[PDB]
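Participant: Would you mind keeping the following structure in view while I ask a few things?
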Amino acid sequence: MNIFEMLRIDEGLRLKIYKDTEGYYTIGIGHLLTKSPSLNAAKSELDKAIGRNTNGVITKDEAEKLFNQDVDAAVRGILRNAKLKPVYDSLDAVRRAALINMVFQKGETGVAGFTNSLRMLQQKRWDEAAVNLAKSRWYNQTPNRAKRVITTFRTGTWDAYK
Ligand SMILES: [Cl-]
């Protein structure tokens, strides 16, 4: 199991533009196009991201490309965030995947904000962190996914995903 498989599970795959849990225009593997309410804008954005006139639809391959670029970026934002870096650096491999998941789903910034639980992860306070992480808008809006991640942070294993 690894990052890609993980996220692929959490985010699914759609070849046609859709609205996410928050109602935003998204595509492929959790690839967010826009916060705006215009399907057109979303279309523009897509074309631009794909490099062509898509008409709201893309190929699997394209979807995948987006995905790598996205995983890549997530990591990098992590590597560039003065708050994230240290944490990540101190984590074992499995757990990093978890931090990356969150970052992918909510943004560096978003994540950069879980100060306390980040602190907890740093000191390796698994159980406390999990509780902490649970008290969030994030958990409350996407309970099942949040659970997987949290479990993940908690045990250092892929069971949540098995
Ligand atoms: Cl969920």
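Even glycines carry a Cβ here, placed using N, Cα and C.
OK, Swiss-Prot features for this one:
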| type | residues | note |
| --- | --- | --- |
| ACT_SITE | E11 | active site, proton donor/acceptor |
| MUTAGEN | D20 to C | Nearly no effet on specific enzymatic activity |
| ACT_SITE | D20 | active site, proton donor/acceptor |
| MUTAGEN | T26 to E | Complete loss of activity at neutral pH; covalently bound substrate |
| BINDING | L32, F104, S117, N132 | substrate binding site |
| MUTAGEN | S117 to F | 10-fold decrease in enzymatic activity |
| MUTAGEN | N132 to I | 5-fold decrease in enzymatic activity |
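A description of the local structural setting of each listed feature is requested, covering burial, neighbours and distances.
Facilitator: For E11 (active site, proton donor/acceptor), other Cβ atoms within 10 Å of its Cβ number 20.
Under the DSSP three-state reduction, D20 (mutagenesis position) is assigned to coil, being neither helix nor strand.
Residues within less than 8 Å, Cβ to Cβ, of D20 (mutagenesis position) and separated from it by at least 6 positions along the same chain comprise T26, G30, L32.
The Cβ neighbour count for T26 (mutagenesis position), using a 10 Å radius and every protein chain shown, is 20.
Sequence-distant neighbours of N132 (mutagenesis position) (same chain, 6+ residues apart, CB-CB distance under 8 A): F114, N116, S117, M120.
Counting every protein chain shown, 23 other Cβ atoms lie within 10 Å of the Cβ of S117 (mutagenesis position).
In the three-state DSSP scheme, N132 (mutagenesis position) falls into the helix class.
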Participant: Please report the DSSP secondary structure of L32 (substrate binding site), reduced to three states.
Facilitator: strand
Participant: With DSSP assignments reduced to helix, strand and coil, which class does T26 (mutagenesis position) get?
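Facilitator: In three-state terms, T26 (mutagenesis position) counts as strand.
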